[PDB]
Structure formats: C-alpha cells, structure tokens
Amino acid sequence: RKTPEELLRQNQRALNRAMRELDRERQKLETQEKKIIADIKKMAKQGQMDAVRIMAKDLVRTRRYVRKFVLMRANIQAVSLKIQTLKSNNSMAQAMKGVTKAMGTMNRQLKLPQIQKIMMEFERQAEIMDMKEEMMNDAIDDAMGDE
Amino acid sequence: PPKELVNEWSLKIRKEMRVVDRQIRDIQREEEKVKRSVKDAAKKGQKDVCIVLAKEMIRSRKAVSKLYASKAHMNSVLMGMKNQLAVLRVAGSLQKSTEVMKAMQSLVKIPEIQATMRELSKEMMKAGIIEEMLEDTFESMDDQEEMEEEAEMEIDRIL
C-alpha cells in the first residue's frame, strides 16, 4: 500500500519528466528544421524550381508537428496545475473542519439564555447606579440651594 | 514495448534516408559531368546536339526530384510515428494522474463536508447575533451623537 501523498509526488515529477522529454523531442525537430532551411537555401541558388517546393512542404509539415508537441507539453502541464490545487482544497477542508469545531465548542460555553441574563442583570445594576447617584445629587443640591 | 520499436524503426528510417541521399549525390556527380559535356558541346558550334544534352540535363533532374520526394515522404511517416508515440505517452500520463486523483480524493467526500458546511453556518449564525447583542448593549450606555461630535473637537486639541 502507498499513502495518497506518495503517489501524488511521483505522478507530479513523472509529468515533469514527460515535459522534459517532449522538450527534447521538440528541440531535435527544430534542429532538423534548421537543417531543412539550410538545404533549401543551398538548393534555391541551384534551382530545380520544384525540389524547393517539396522541401517547403516538408518544412511546413515539421512546423505543424512541433506545434502539437508544444501543445502536448501544455496539456501535460495543465493536469499538474489542476492537481496542485487538490491538496490546497483538502488542507482548507481539514482546517475549516477544525475551526468549525473550535467555534462550536466556543459557542457551547455561553449560549443564548444566560448571556441575556447577564445582560439584564448588568443593565439593572446600571439602572441602580443612576438612581442612587441622581437621587443623592438631587437631595443635596435641593438642601444647599440659595443659588 | 511501444517505445522500443519506435526508436529502432526511426533509426532504420534515417539509415534509408541516407541511402537516398547517397543516390542523389551520385546522380548529381553525373549531373555535373553532363553539364560540363553540355558546355563542351556549346563551344564547339554544334548547338543542335546541345538540345539532346539538355534533355539529358533535365531527365536526371526529374530523377533527383523523385528521390527528394521519396526522402520527404519517409521523413513524414517517421514524424507521424513519433507523434503517435508522444500522444500515447501523454494519454498514459493522464491515466496515471487520474489514478492518484481518485486515490487522494477518496478521503474527503460530499456528505461529511456538507455537514461541516451547515455546522459552520450555524456557528457563525449564533456568533453574529451574540456579537451584535454585545455591541448594542455597550452602545446603549450613553448618547452617541453627543460623544461623536466631541471626538472631532478632540482632534483639534491634540493637533
């Protein structure tokens, strides 16, 4: 048995190897292409008026193939780019589950009713402060007076 | 094995393309010889036989064109074989990627993550109302329009 992340790393770097070897094949075809233009230029001055046409067809065909070698290089890298975000999604899922559990156990401590009871008790005591103080000042200012 | 046979037959393809190149080279040596013969015929004043010499000039060139077409066609089928090998290997890599894809997605599934969806939604539902209750009870303590105006006046005094 192999752990899931072990297979992921192997697959990713196998994709990298495939990209590298596709690049090597493309480079070989570009060297062959340059050889083709060299031969066409050599034969262009010589002439024949048609062998240049056959080699031009061969050259555009080489370009057509290297087009799609680059295309498969992009295709291979695209699936690696897709699989990169998979572990990010898994990490977000696990961390989100953890923070959800933390928030749940935080909310379970003080629920709706007792926090409201604390609220009413504090508000009533704030009522009491103002009543005592304002009554005191009323009575004492009334007693002093004269101004 | 698919990869093994491709390299073998590709190297044979170039082996035979070089033979075709050798044929072209030999015919071009004869090409130079006949061109020199044409030049010799022209200077002698017998311009009439130079027509037959020119027919000789062009027949060999047609043969050269045929051989070059043969070479290009062999090269084309070689490139096609290499292309098919590349496509097959790309498909194999895609299948290998899909295998680990399924293997690593097998752990987390839709139901147990939708349970967390709803759980976080309800926890935040409660947290928001609790925070709003605390904010409202602390803002109910004294007037806000009265204090907020003194706040800008505080800025002038400090500055």
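We number chain B the same way Swiss-Prot does; the residues here are 11-169, in that order.
Determined by electron microscopy, 3.3 Å, according to the entry header.
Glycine is no exception: its Cβ is also placed from the backbone N, Cα and C atoms.
Reduced to three states, the DSSP call for B:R28 (mutagenesis position) is helix. Quoted from Swiss-Prot, the note on mutagenesis experiment B:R28 to S is: Impairs HIV-1 release; when associated with 24-S-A-25.
For the published mutagenesis B:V48 to D, Swiss-Prot gives the following note: Induces assembly with CHMP2A into helical tubes in vitro; when associated with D-64. Enhances inhibition of HIV-1 budding in vivo; when associated with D-168 and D-169. Using a 10 Å Cβ-Cβ cutoff, B:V48 (mutagenesis position) registers 16 neighbours.
Residues within less than 8 Å, Cβ to Cβ, of B:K54 (mutagenesis position) and separated from it by at least 6 positions along the same chain comprise none. Swiss-Prot lists B:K54 to S among its mutagenesis entries, and the accompanying note reads: Abolishes dimerization; when associated with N-56; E-59 and 62-D-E-63.
Sequence-distant neighbours of B:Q56 (mutagenesis position) (same chain, 6+ apart, CB under 8 A from its CB) do not exist here. Here the residue is the original one, while Swiss-Prot reports the published mutagenesis B:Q56 to N with the comment Abolishes dimerization; when associated with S-54; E-59 and 62-D-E-63.
Within 10 Å of the C-beta of B:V59 (mutagenesis position) there are 13 other C-beta atoms, taking all protein chains into account. Listed in Swiss-Prot is the mutagenesis experiment B:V59 to D, annotated as follows: Abolishes interaction with CHMP2A and assembly into helical tubes in vitro; when associated with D-62; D-168 and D-169.
Per Swiss-Prot, mutagenesis B:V59 to E is noted as: Abolishes dimerization; when associated with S-54; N-56 and 62-D-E-63. Under the DSSP three-state reduction, B:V59 (mutagenesis position) is assigned to helix.
Recorded in Swiss-Prot as a mutagenesis result, B:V62 to D carries the remark: Abolishes interaction with CHMP2A and assembly into helical tubes in vitro; when associated with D-59; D-168 and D-169.
Annotation of the published mutagenesis B:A64 to D in Swiss-Prot: Induces assembly with CHMP2A into helical tubes in vitro; when associated with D-48; the original residue is retained in the structure shown. Same-chain residues at least 6 positions away in sequence with a Cβ under 8 Å from that of B:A64 (mutagenesis position) are, in sequence order, B:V48.
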Task: Between B:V62 (mutagenesis position) and B:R28 (mutagenesis position), find the distance joining the two CA atoms and give it rounded to the nearest Å.
output: 32
Task: Write down the Cα-Cα distance for B:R28 (mutagenesis position) and B:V59 (mutagenesis position), rounded and given in Å.
output: 36
Task: Count the other Cβ atoms sitting within 10 Å of the Cβ of B:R28 (mutagenesis position), across every protein chain shown.
output: 11
